Amino acid sequence: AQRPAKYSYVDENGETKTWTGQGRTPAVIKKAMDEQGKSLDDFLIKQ
């Protein structure tokens, strides 16, 4: 608990849908790969 699941991303809404729960793959990762990793580190918000 009290730890990041794996990563996060936005798509349907401006809010983070999150990878776990019901994100998995293939999903938003398609667009990320299409734009050539436009959110590699940005997935987990801003460092």
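Chain A is numbered as in Swiss-Prot; shown residues: 91-137, in order.
According to its header, the structure was obtained by solution NMR.
Even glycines carry a Cβ here, placed using N, Cα and C.
As given in Swiss-Prot:
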- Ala91 to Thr: Derepression of proV expression (MUTAGEN)
- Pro94 to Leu or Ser: Derepression of proV expression (MUTAGEN)
- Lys96 to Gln: Does not affect hydroxyisobutyrylation (MUTAGEN)
- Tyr97 to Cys, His or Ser: Partial loss of repressor function (MUTAGEN)
- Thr110 to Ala: Partial loss of repressor function (MUTAGEN)
- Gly113 to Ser: Partial loss of repressor function (MUTAGEN)
- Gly113 to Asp: Derepression of proV expression, decreased DNA-binding but still prefers curved DNA, increased oligomerization (MUTAGEN)
- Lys121 to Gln: No change in hydroxyisobutyrylation levels. Almost loss of DNA-binding activity (MUTAGEN)
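Shown here: features listed in Swiss-Prot, placed on the structure.
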residue	record	Cβ contacts under 8 Å, 6 or more apart
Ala91	mutagenesis position	none
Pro94	mutagenesis position	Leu134
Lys96	mutagenesis position	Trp109, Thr110
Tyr97	mutagenesis position	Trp109, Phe133, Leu134
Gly113	mutagenesis position	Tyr99, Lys107
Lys121	mutagenesis position	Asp101, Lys128
